[PDB]
Amino acid sequence: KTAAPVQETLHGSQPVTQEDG
Amino acid sequence: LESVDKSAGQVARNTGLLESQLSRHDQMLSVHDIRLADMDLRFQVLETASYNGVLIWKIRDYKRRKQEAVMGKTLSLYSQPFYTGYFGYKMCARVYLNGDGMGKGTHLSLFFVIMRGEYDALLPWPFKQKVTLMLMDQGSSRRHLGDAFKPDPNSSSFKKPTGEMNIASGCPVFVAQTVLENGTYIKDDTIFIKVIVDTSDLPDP
């Protein structure tokens, strides 16, 4: 009975932007 | 003279001796310097680590650190780790003033981290503590923008750390950059963020 927030994705190695959808 | 001229030249086969030694020092002085310089950060860090379930990270050189997320090069910044005490959760804090993802360049994102710090082991897992994320203004009372949120233990950012740091878990949406800079939140060109880990009702000795 807490709260449902956001987590994240997980880094890689190549070029790209900090995303998690 | 050219056979024993090298005898006098043997004294020249000495240059390389002084030389080769000196090398051993520029090495050290460097290694030391990188270390001295290193001891600085750690000493500038040990001085600023909260020990009572709360954080106040002071950010300056602002118009310098915005043009890093805006012109992509130094996106996120972090605070200092702040523990519940001396031997516990190493909760760090990272700032995406310009933003990351669903609040990138249209908002200022700020999240709450949790780190792996020795005493993770003995301390209750997974993280299950309230975490109020607010923005401190230099001016008068100025409303403290920000909120908390209860940890959903199933969140992959509240596990018992296994690697240097965790999965961020804050709000990509915080204060519309058009409000942050539409105030005094950046006095003397500096901002402040207050973190609050609602330890309140927790088992005590």
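Using the numbering of Swiss-Prot, the residues shown for chain B are 364-568, in order.
Going by what the header records, the deposited coordinates were determined by X-ray crystallography, 3.5 Å.
Quick reminder: no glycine exception, Cβ is built from N, Cα and C everywhere.
The domain 'MATH' feature in Swiss-Prot is assigned to B:415-560. In terms of DSSP secondary structure, the domain 'MATH' (B:415-560) contains 8 helix, 40 strand, 98 coil.
Looking at Swiss-Prot, the entry for mutagenesis of B:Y441 to A says: Abolishes interaction with RNF216; when associated with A-443. A C-beta separation below 8 Å, combined with a sequence spacing of at least six in one chain, links B:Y441 (mutagenesis position) to B:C455, B:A456, B:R457, B:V458, B:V476.
Experimental mutagenesis at this site is recorded by Swiss-Prot as B:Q443 to A, annotated: Abolishes interaction with RNF216; when associated with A-441. Take the CB of B:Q443 (mutagenesis position) and look out to 10 A: across all protein chains shown you find 17 other CB atoms.
Non-local neighbourhood of B:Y459 (mutagenesis position): B:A432, B:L438, B:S439, B:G466, B:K467, B:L471, B:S472, B:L473, B:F474, B:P535, each in the same chain, at least six residues away, with C-beta under 8 Å from its C-beta. Among the mutagenesis results in Swiss-Prot, B:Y459 to A has the note: Abolishes interaction with LTBR, CD40 and TANK. The residue drawn here is the original one.
According to Swiss-Prot, the experimentally introduced change B:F512 to E is described as follows: Abolishes interaction with LTBR, CD40 and TANK. In the structure as shown, the Cβ atom of B:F512 (mutagenesis position) sits within 10 Å of 19 other Cβ atoms.
Under 8 Å, Cβ to Cβ, and six or more positions away along its own chain, B:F521 (mutagenesis position) finds B:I477, B:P489, B:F490, B:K491, B:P514, B:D515, B:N529, B:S532. Listed in Swiss-Prot is the mutagenesis experiment B:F521 to A, annotated as follows: Abolishes interaction with LTBR, CD40 and TANK.
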Using a Cβ cut-off of under 8 Å to chain A, which of the mutagenesis positions B:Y441, B:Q443, B:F512, B:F521 qualify? B:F512
Whole-number answer please: how many Å between the C-alpha atoms of B:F512 (mutagenesis position) and B:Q443 (mutagenesis position)? 21
